[PDB]
Amino acid sequence: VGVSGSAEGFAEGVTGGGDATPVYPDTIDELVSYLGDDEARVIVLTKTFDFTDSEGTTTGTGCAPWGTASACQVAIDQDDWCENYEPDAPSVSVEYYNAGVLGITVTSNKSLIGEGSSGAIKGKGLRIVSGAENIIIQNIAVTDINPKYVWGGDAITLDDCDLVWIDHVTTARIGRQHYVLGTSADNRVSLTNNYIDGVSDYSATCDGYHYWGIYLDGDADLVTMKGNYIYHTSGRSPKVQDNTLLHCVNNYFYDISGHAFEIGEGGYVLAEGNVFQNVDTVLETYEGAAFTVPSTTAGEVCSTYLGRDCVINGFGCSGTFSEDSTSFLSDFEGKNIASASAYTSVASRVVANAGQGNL
């Protein structure tokens, strides 16, 4: 048992803990120790490690900027957020678990893989920060992190790192972001075959659709998103900006009541071979640059930089998405480009291979 397959895209070459002898944590204490260790580790999760109440509960005053209905989620007044973002929002009492607020620190040369459909962390997410590099997280589930509270916790956090490969991971019922990319450079990252479950009891849109999906706000990021299953979200799917070059290929965006893409200044996106099914608005904000392969002929321009043609996207009951900025394509020269299949096989392939347990 060990890491199955290999990273495709920008993070091609990750080895994680390498061939170090696998360790099997019995307690949450052991898991935390191994992840923040100094040695190259290959940690195998054979069960659910529940952190929910491991750090107690905090009672305080937050705010409800999205309504006071029970289907809506509220915000913990972190960093005076309510005061300088929603000064008009009604104050509300909040009670949340401390464990979710901050994730488990992951250090360099680590390989965290789950076994079958058993490996899972509940109530606390992961946090790859402080320059950690060469990390592989595969076949695990990170769920239930203060669902009702924005600022109650993020599932996967990458802030100042390099060579990170997250594959076959399932995230669900998270208070805020499922994936947050730094603020500092995260460099080479490959998100593949992940299942983002947006079905939640509390949502910022008060309708059961998770709004805080993926947030790419890295300072110098090269992110590859392939074979991912983005499901039931209402926004930030994904939100790209800062200085991020996103290669969005062969992903399945399904049932998005709201919007998917939010491209800001400094965000560059190459969307090819994706399938958008029941996505009301595919592109909301567009201040950066994107090439969505408007047609097959248009896909031929990729040849010079990617070494091959780009593949068109498929649309079913979805809004349009057609942008053709090619100026940034030169940035792909000398990088590891993930291959692309036709969109006709994406839907079927993703739902069968995306997420934990489908490895």
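Chain A is numbered as in Swiss-Prot, which gives 21-379 for the residues shown.
Cβ atoms here come from the backbone N, Cα and C positions, even for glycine.
Variant annotation in Swiss-Prot: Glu32 to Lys, described as In strain: 4M-147; the structure shown retains the original residue. Following the DSSP three-state reduction, the secondary structure of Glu32 (variant position) is coil. Non-local contacts of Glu32 (variant position) by the CB criterion (under 8 A, 6+ apart in sequence, same chain) comprise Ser26, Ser210, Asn356.
In the three-state DSSP classification, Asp39 (variant position) falls within coil. Under 8 Å, Cβ to Cβ, and six or more positions away along its own chain, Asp39 (variant position) finds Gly22, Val62. Swiss-Prot documents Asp39 to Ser as a naturally occurring variant and attaches the note In strain: 4M-147.
What Swiss-Prot says about the natural variant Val121 to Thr is this: In strain: 4M-147. Annotation note: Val121 (variant position) sits in a helical segment as assigned by DSSP.
Secondary structure from DSSP puts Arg256 (active site) in coil. The active site annotation in Swiss-Prot covers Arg256.
Scoring each of the recorded positions (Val121, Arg256) by how many neighbouring Cβ atoms lie within 10 Å, the top position goes to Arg256. Between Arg256 (active site) and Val121 (variant position), the C-alpha separation comes to 20 Å.
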